[PDB]
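Before any comments, here is the structure.
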Amino acid sequence: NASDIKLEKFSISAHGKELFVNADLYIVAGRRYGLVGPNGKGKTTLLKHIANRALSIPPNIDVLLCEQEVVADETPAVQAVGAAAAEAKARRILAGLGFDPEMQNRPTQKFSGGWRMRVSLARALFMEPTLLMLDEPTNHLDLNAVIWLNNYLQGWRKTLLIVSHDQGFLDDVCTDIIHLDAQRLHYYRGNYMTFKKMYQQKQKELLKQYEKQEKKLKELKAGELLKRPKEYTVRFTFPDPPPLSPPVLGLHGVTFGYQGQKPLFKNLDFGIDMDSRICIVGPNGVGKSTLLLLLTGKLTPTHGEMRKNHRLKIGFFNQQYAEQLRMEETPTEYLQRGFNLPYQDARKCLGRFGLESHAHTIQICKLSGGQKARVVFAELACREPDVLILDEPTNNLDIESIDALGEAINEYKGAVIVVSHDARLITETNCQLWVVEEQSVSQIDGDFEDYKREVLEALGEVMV
Ligand SMILES: Nc1ncnc2c1ncn2[C@@H]1O[C@H](COP(=O)(O)OP(=O)(O)OP(=O)(O)O)[C@@H](O)[C@H]1O
Ligand SMILES: Nc1ncnc2c1ncn2[C@@H]1O[C@H](COP(=O)(O)OP(=O)(O)OP(=O)(O)O)[C@@H](O)[C@H]1O
């Protein structure tokens, strides 16, 4: 039938880096593996070397997914290549990923990059290969697409290899976890929950064995070798705001659109309290980021107005601001000059948001996207905000920092408005869901599972 992959003590060096030293690749046919590990450690390189067959791989049909070309070809046609059944399947996969009939029959040239990535995703799902490899497939999808993709991949019967830092996705889809650590692959049977249990237990026991080793060495001296394990203590805690008299923040009769385009919102009324937990949902391109920018005041309404308490302090996150910052300063200098922080305070703040010590003295322009995002979260902490407004906060974070962010949101005594595709984050923070639709915002009275069933019921899909 189908062969397994067992490549033992292979090594991969790429871009002048020793990414894999004597690693073992075990991929059993039919199982679903999630590949997790820190940024820049060689996950994408491993997938590319498997697809290339640069590593000795048996002749199984293997597909690695990447962005699809832009031409006059209609989207279901780039999927497609009896025929009625195949076209219906392609259109079902496309609708699940957020394609309405028009977008379906739309030429692939009139789509942005992310939508072309979705088109390619539909392709590899349609082809149904023996071994399908997905590189962070939910990272740039919206919540509706992630809901559908999770539900779809649970019924997948062939072999999957998925790189991801989407914890709920990994928990719902994967039967095995592969951890890229110390240039090697470590295997865990079960989803991410099982992996984190086993890994934290391994680290506790390594610490105890190191301590007993050093105690016995001291005893020998008074009368191969192990190293001390490494800590990784992220704490995303935000300071709790003092009491604030209403009104807090609201849009009143707000109409907004961009020049020469049909307005994205008409006669919009939407307000928050100091305990609000709001998750803005809707397919990409509907205006979620625009709504957040209207809530911050960085976009001015065409009609109506935004009103907030004149003492309200907003902490705002989005990826484009992370590329803004103050590029020639170090993160330490950035925090100290922005908020008159003593050096030790800036250091502890940068450290607890996940910025390693060696990066505190690098110019911000030389930092990676994840490092810049962590600097922005630290800045938000220093701003002492009353309202957190987070547009896709998890895109450049690891799972441990996303868990820390969820815990911090649950401890935070201010308001939080978030746009996110991370189901675990949206769920654990008890977010009330508000969908952008009808040039307005509509409340989903119900929990996240109600919205998930609603999304799948609109598509004629059976929730597993
Ligand atoms: N085109 C390139 N040129 C130079 N260096 C690269 C290139 N691609 C990757 N690298 C380096 O190789 C290392 C591993 O890259 P890779 O992208 O495989 O890691 P990854 O973060 O696990 O992958 P991904 O984030 O794409 O899932 C990183 O240090 C990265 O900077
Ligand atoms: N500066 C701009 N000028 C003209 N049109 C814009 C501009 N910014 C966004 N748009 C358009 O407005 C529509 C909605 O944009 P927006 O990014 O707010 O929605 P979104 O995809 O839900 O948010 P996100 O960017 O967080 O995914 C899109 O069709 C987009 O092309």
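The numbering of chain A matches Swiss-Prot: 300-380, 423-564, 600-840, in order.
The deposited model was determined using X-ray crystallography, 2.3 Å.
Note that Cβ sites are derived from N, Cα and C of the backbone, with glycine treated the same way.
DSSP classifies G339 (ATP 1 binding site) as coil under the three-state reduction. Residues or ranges marked as ATP 1 binding site by Swiss-Prot: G336, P337, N338, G339, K340, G341, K342, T343.
Less than 8 angstroms from the CB of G661 (ATP 2 binding site) sit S453, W456, each of them six or more residues away in the same chain. According to Swiss-Prot, the feature ATP 2 binding site maps to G658, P659, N660, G661, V662, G663, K664, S665.
Residues or ranges marked as domain 'ABC transporter 2' by Swiss-Prot on the basis of sequence analysis: 625-840.
In sequence order, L334, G336, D476, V504, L521 are the residues near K342 (mutagenesis position), counting only same-chain partners six or more apart with C-beta under 8 A. Where Swiss-Prot documents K342 to M as a mutagenesis experiment, the accompanying text is: Does not inhibit ribosome binding. Reduces ATP-binding. Inhibits ATP-binding and reduces protein synthesis; when associated with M-664. Shows an enhanced association with polyribosomes; when associated with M-664. Does not inhibit IRES-mediated protein synthesis; when associated with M-664.
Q367 (mutagenesis position) counts 22 other C-beta atoms within 10 Å of its own C-beta, drawing on all protein chains shown. Among the mutagenesis experiments that Swiss-Prot reports, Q367 to E is described with the note: Does not inhibit ribosome binding.
Quoted from Swiss-Prot, the note attached to the mutagenesis of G454 to D states: Does not inhibit ribosome binding. Summarising the environment of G454 (mutagenesis position), the number of other Cβ atoms within 10 Å of its Cβ, over all protein chains shown, is 10.
In the three-state DSSP scheme, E477 (mutagenesis position) is classed as coil. According to Swiss-Prot, the mutagenesis experiment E477 to Q carries this note: Does not inhibit ribosome binding. Reduces protein synthesis; when associated with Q-768.
DSSP assigns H506 (mutagenesis position) to coil in the three-state reduction, placing it in neither a helix nor a strand. Quoted from Swiss-Prot, the note on the mutagenesis of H506 to L is: Does not inhibit ribosome binding.
Looking at Swiss-Prot, the entry for mutagenesis of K664 to M says: Does not inhibit ribosome binding. Reduces ATP-binding. Inhibits ATP-binding and reduces protein synthesis; when associated with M-342. Shows a reduced association with polyribosomes; when associated with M-664. Does not inhibit IRES-mediated protein synthesis; when associated with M-664. Sequence-distant contacts (6 or more apart, same chain, Cβ under 8 Å) of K664 (mutagenesis position) comprise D483, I656, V657, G658, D767, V795, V812.
What Swiss-Prot notes for the published mutagenesis of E768 to Q is this: Does not inhibit ribosome binding. Reduces protein synthesis; when associated with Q-477. Of all Cβ atoms in the protein chains displayed, 20 besides its own lie within 10 Å of the Cβ of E768 (mutagenesis position).
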- Message: Spanning 35 missing residues, the endpoints are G564 and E600. What is the Cα distance in Å?
- Response: 23
- Taking the Cα atoms of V380 and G423 on either side of the 42-residue gap, the separation in angstrom is 14
- Query: Which of the recorded positions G341, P659, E768 have a Cβ less than 6 Å from any atom of ligand 1?
  - Reply: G341
- For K340 (ATP 1 binding site), the nonlocal same-chain Cβ neighbours (under 8 Å, six or more residues apart) come out as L318, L521
- Message: Are there recorded positions among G339, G341, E477, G663 that sit within 10 Å of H506 (mutagenesis position), Cα to Cα? If so, list them; otherwise say none.
- Response: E477
- How big is the gap, in Å, between the Cα of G454 (mutagenesis position) and that of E768 (mutagenesis position), rounded to a whole number? 17
- Using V662 (ATP 2 binding site) as the reference point, find which of the recorded positions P337, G339, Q367 has the shortest Cα-to-Cα distance to it. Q367
